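Once you've had a glance at the structure underneath, I'll fire off some questions.
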Amino acid sequence: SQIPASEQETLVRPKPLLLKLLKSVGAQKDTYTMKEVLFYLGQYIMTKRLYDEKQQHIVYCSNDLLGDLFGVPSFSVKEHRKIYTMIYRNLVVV
Ligand SMILES: CC(C)(C)NC(=O)Cc1ccc(Cl)cc1-n1c(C2CCCCC2)nc(-c2nnn[nH]2)c1-c1ccc(F)c(Cl)c1
C-alpha cells in the first residue's frame, strides 16, 4: 500500500460539507480517523452508485457533491494517494 498505517490512523475533523456526506451513510461523530473517512466515502459511492457498473474501478462523481468536494469529474479508485489528497481538501487534522 502507498498509504502508511500511521496516516490511516490520523485523527481528522471533516469540514461541514464532507461531514454532511459521512452522516448521510450513518456516521455519528465530528472526529474520525482517515480510515473511517475513507470507508464511509466508499459506502457513499456505493449507495449513490457513482461507480461505473461496467468498469467498477472508475468513479464518475460529476453532478454529485463528491465531485465538487474532490474537484474532479471522475477518478480511478486505484489512485490511492490522489484520493487521500482529495480528501485532505475537505478536513482539518486534529
Ligand atoms: C467497499 C468499501 C466501502 C470497503 N470500499 C472502500 O472503503 C474503498 C474506497 C473508499 C473510498 C474511495 Cl473514494 C474509493 C474506495 N475504493 C474503491 C471503491 C470502488 C467503487 C465502490 C466503492 C469503493 N475501490 C478501491 C480499490 N479497488 N482496488 N484498489 N482500490 C478503493 C480504495 C481502496 C483503498 C484505498 F486506500 C483507497 Cl484510497 C481506495
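Swiss-Prot numbering applies to chain A: residues 17-110, in that order.
Cβ coordinates are placed from backbone N, Cα and C, and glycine is handled just like the others.
OK, Swiss-Prot features for this one:
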DOMAIN    26-109  domain 'SWIB/MDM2'
MUTAGEN   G58 to A  No effect on its ability to induce apoptosis
Which residues in the same chain, at least 6 apart in sequence, have a Cβ under 8 Å from the Cβ of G58 (mutagenesis position)?
none
Need the DSSP three-state call for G58 (mutagenesis position) to compare against my parser.
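Note: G58 (mutagenesis position) is helical by DSSP.
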